[PDB]
Amino acid sequence: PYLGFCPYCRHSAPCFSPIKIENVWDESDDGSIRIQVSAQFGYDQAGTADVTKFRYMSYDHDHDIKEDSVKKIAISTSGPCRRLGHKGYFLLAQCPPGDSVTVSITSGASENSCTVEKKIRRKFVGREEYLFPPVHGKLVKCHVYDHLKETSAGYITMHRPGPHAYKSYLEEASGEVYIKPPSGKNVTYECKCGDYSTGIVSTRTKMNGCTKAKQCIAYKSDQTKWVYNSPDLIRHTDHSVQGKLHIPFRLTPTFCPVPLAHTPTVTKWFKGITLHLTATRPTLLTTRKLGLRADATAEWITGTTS
Amino acid sequence: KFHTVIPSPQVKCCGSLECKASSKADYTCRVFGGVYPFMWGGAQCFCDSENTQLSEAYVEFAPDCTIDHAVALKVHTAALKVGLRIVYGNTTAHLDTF
Amino acid sequence: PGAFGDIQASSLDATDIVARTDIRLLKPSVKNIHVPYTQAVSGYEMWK
Amino acid sequence: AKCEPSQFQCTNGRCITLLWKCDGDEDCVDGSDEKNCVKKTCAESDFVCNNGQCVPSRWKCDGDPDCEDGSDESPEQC
Ligand SMILES: [Ca+2]
Ligand SMILES: [Ca+2]
């Protein structure tokens, strides 16, 4: 559960949106897409796995883990998308094609969003494009993101979070920086306050040796929970991998229906055939000669033709 | 499809950083000074100027590669196997042979 | 970089991965922390 | 000079984004964003969020973010 900087947000400038699409995948044969973000879904602040709610890094001076119901997560491209499932750092949804994919917390006035200028196309499996799989048709081998969130596609790891200094943690009264930790926080401070200095303080503290905030940084020992390897946080001085998490929605072999355009009316003539063709959508007509030469031929036929 | 992985940057805000090697595929890290990076909380370094920053990049197989992968293979000296059905007189038999 | 065989290994689960991608990292030319970089379009997909 | 931020040189010789001058961040050793910009800090008729963006407080329970801070969604009031 962390913060992240994304190229585009609810407001057209780039912003440190709590939700940040870190990666996308599209190898599904159904138009579903796997999305990896900076927020976790199906877990409580405590890390219990209540599927009804999701958590993320609090977007304020005092950073903690806040919670909300997954019903407020909208995924969109050219239009809204049916969410097929969610788990941890990842979501699975079926979206129409578009040049971008957007994740948005639609919490009314807490509406924030992340968009990646990543294209998605209405790809299809088989040999005949379709707007939607028909029923009078052959079942063919295809692969789709298994909706069972317990299925694992693989794993990508995480590390203990690195420092995350807060300007709000320092005050410059008296012309020397005061560390002003939030209540009860075991804040950890470091500063080249005239010289390299570090320490931990659980309460308001007066520094010595420097007169501007420019040199002093202050954060807290929030290592208690790990953070994804993404760039928006600086790594801990030891970034050795902290275990792993299973990527949900395994790409699984399955079967998919595909159309069978009206049987081509063959016309026979001397050492040659005329295929009469009638297709509403691009149909991959392919032929080869069984001779020594294959004379490989392939053409995306469309409409009525021969 | 190679999945580019850019690990979280490392910063030694007031000193040097080694551009050491690693075994990762196309591991191409480089070091840059004057980074003075801001995080959401604000400034994120000890020094105003001598802040060296290490940027890292390498690649691994994307998760979907378990299905979307392809394997290149050299192939040679192909041997033809065959299934035979033999019928002779009142007797019929089926066979397979290289 | 940018052609079939962009990334290669003996097994998909293997850590023994070798690759060439023309990856180059640019200066963090923005106040917000970032790691700007570029590379050749996945040669495998370009091939596809 | 013109440089990577397209905008003003601070007196240490670093080039700085003038788009950063009003942001409340000293981005430089010297001169460093201290020079004036208009931030009226309007009457409480307007709420002001945390970045200081004046917005009519009547929208502090509208269900639409009035500022990028999102402070108008404050549970205490809404
Ligand atoms: Ca500034
Ligand atoms: Ca509002």
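Numbering, chain D: per Swiss-Prot, residues 31-108 in sequence.
How was it done? The header gives electron microscopy, 4.0 Å.
Every residue, even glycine, has its Cβ placed from backbone N, Cα and C.
Same-chain residues lying 6 or more positions outside the domain 'LDL-receptor class A 1' (D:31-69) and placing a CB less than 8 Å from one of its CB atoms are 82. The domain 'LDL-receptor class A 1' annotation in Swiss-Prot covers D:31-69.
Under the DSSP three-state reduction, D:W89 (mutagenesis position) is assigned to helix. Non-local neighbourhood of D:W89 (mutagenesis position): D:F77, D:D96, D:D102, each in the same chain, at least six residues away, with C-beta under 8 Å from its C-beta. One mutagenesis experiment named in Swiss-Prot is D:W89 to F or R, and its note says Complete loss of entry of Semliki virus into the cell.
Mutagenesis annotation in Swiss-Prot: D:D92 to A, described as Complete loss of entry of Semliki virus into the cell; the structure shown retains the original residue. With a cut-off of 8 Å between CB atoms and residues at least 6 apart in sequence, the same chain places D:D102 near D:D92 (mutagenesis position), listed in sequence order.
Classification of D:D94 (mutagenesis position) by DSSP places it in coil, neither helical nor stranded. Under mutagenesis, Swiss-Prot gives D:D94 to I with this note: Complete loss of entry of Semliki virus into the cell.
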| task | With DSSP as the reference, give the number of residues of the domain 'LDL-receptor class A 1' (D:31-69) in helix, strand and coil. | result | 3 helix, 2 strand, 34 coil
| task | Output, ordered by sequence, the same-chain residues six or more apart from D:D94 (mutagenesis position) with a CB under 8 Å from its CB, or 'none'. | result | none
